[PDB]
Amino acid sequence: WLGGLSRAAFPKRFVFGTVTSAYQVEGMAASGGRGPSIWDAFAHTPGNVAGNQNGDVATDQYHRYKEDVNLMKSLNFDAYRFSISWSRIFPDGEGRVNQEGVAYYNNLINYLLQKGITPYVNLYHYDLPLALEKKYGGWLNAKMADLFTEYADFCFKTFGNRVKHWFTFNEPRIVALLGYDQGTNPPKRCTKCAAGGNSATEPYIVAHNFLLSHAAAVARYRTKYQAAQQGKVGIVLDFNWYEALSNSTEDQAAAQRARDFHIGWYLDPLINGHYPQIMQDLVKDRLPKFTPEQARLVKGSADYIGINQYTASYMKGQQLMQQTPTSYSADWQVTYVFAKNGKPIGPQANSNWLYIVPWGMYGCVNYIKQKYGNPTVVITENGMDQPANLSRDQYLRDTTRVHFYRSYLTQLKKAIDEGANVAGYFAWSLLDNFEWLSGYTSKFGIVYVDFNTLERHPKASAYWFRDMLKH
Ligand SMILES: OC[C@@H]1[C@@H](O)[C@H](O)[C@@H](O)c2[nH]cc[n+]21
Ligand SMILES: [Zn+2]
């Protein structure tokens, strides 16, 4: 049932944790002095989320955080990845501090440390203060580097004597893709969209500003706080694996373009100080140019790379064509394929995009090892979902999730035993929670949350982790 996995199967002092994000678990969305984020406005508009649900209450971790910390300690985890809500600290994103918000994160951080659990703190997880969206146009505006740097500075000052493991952003690719290419997440921008936009240009502007903002915040950390605090700052990037459908030159090149457009988009700047060459060749003057000084600030600005790894796809190629620009997604010039030799790549979880493909974990980790000089990587999310409307006991008997983690972690072990510099692994999620457009219809937790009573109940997968992680 453990399949030979234990702490002895991973490197000495490998970090095991679970993950949430602020809007997905906290609740108290319009209480405790918190200002609205772009997701509050989006979720409150009829038809945007499944069942018109929102994160007003969520799991109510805001009031129950000590229960949840005790629970993660009893399951033998070493660390907890959570995010700080920018609008809980600065209701307008700038100016006035909400002291009640500050006290909440102080209390959470202090309790975690009291119970021997290491906090890994994300500054941003999709939840841009609405005031900054309206006043500045959000991530389309280069001024976000200053605005984010001032917010990060406050967080380093206020929490950094205790917090030593920071991330700036969670998955800027998804913000760019869903917010500005397809227009399905806030601010709902795209070429077609009612709010305006341009799917060929805005995704690249947004990504550039995430990178400049990350670099500016880290430069602030390094010049003002690191000497005294001695912590680290990284960034979280999504990476799903792409496998060539066949060994042809065409299909191998398609898979590699997909890798470069997905992960290279951010990794090449963070490691090598430039965008991928293929992106420069295909996107051209729609891709912003780093000045030498900006490139030098961005290069080497992550002390570790967070990887959110879930799934994999086959990629099929074609001849590279001259084309009128339409979108970030169309720029790749690839065809997604989800079967090979008459067999699917894997079975799906509840989320249509989530194909259960354990060898993709090996694919991603090995690729980053071999291509980017083996940087320090943390697996910052990995997990799968159950559907809505099951009984409690059905949720608890999550044998598919047990199998998911045994398989994926075996594949992670394989990459590490071959020399990949992976420092940690974090399971998405500690709790069933608000799953963005799916609302409460998608259950990612190792702990079940009854959303009528808010009671927590560990699933078999939680007990699997407890067995596997015991000292
Ligand atoms: O879809 C499940 C989870 C979300 O709940 C997280 O917020 C997000 O970080 C993410 N990226 C990939 C998968 N997921
Ligand atoms: Zn409450």
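What you see of chain A is 34-504, where the numbers are those given in Swiss-Prot.
The header says X-ray crystallography, 2.3 Å.
Cβ coordinates come from backbone N, Cα and C, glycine included.
Under the heading active site, proton donor, Swiss-Prot lists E204, citing experimental evidence as support. The active site, nucleophile feature in Swiss-Prot is assigned to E414. According to Swiss-Prot, the beta-D-glucoside binding site annotation covers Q57, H158, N203, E204, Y343, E414, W461, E468, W469, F477. Quoted from Swiss-Prot for the published mutagenesis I207 to V: Increases KM for substrate about 5-fold. Increases kcat/Km values 9 to 24-fold depending on the substrate. One entry in Swiss-Prot concerns the mutagenesis experiment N218 to H. Its note says: Decreases KM for substrate about 2-fold. Record note (Swiss-Prot) on the mutagenesis of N273 to V: Increases KM for substrate about 5-fold. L470 to R appears in Swiss-Prot as a published mutagenesis result, with the remark: No effect on KM.
Between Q57 (beta-D-glucoside binding site) and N273 (mutagenesis position), the C-alpha separation comes to 22 Å. Nearest Cα neighbour of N203 (beta-D-glucoside binding site) among the listed recorded positions (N218, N273, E414): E414.
The binding residues for beta-D-glucoside are recorded as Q57, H158, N203, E204, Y343, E414, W461, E468, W469, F477; their greatest pairwise CA distance is 18 Å. Comparing the Cα of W469 (beta-D-glucoside binding site) with the Cα of every entry in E204, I207, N218, these being the recorded positions, the smallest distance points to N218. Of the recorded residues, the residue listed as 'active site, proton donor' and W461 (beta-D-glucoside binding site) place their C-alpha atoms 14 Å from one another. In this structure the alpha carbons, written CA, of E414 (active site, nucleophile) and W461 (beta-D-glucoside binding site) are 5 Å apart. Counting only same-chain residues at least 6 apart in sequence, those with a Cβ under 8 Å from the Cβ of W461 (beta-D-glucoside binding site) are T51, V52, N341, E414, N415, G416, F477. Among the listed recorded positions, namely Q57, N218, the Cβ with the most fellow Cβ atoms inside 10 Å is that of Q57. Around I207 (mutagenesis position), the C-beta neighbours below 8 angstroms that are at least 6 residues distant in the chain are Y159, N218, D271. In the three-state DSSP scheme, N203 (beta-D-glucoside binding site) falls into the strand class. Here the C-alpha separation of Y343 (beta-D-glucoside binding site) and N273 (mutagenesis position) works out to 6 Å. DSSP assigns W461 (beta-D-glucoside binding site) to a strand. Between the recorded positions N203, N273, the minimum number of other C-beta atoms within 10 Å of a residue's C-beta occurs at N273. For the recorded site, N218 (mutagenesis position), the DSSP three-state label reads coil. If you measure from the Cα atom of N273 (mutagenesis position) to that of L470 (mutagenesis position), you get 20 Å. Long-range C-beta contacts of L470 (mutagenesis position), restricted to its own chain and to partners at least six residues apart, with a cutoff below 8 Å, comprise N81, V82, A83, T217, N218.
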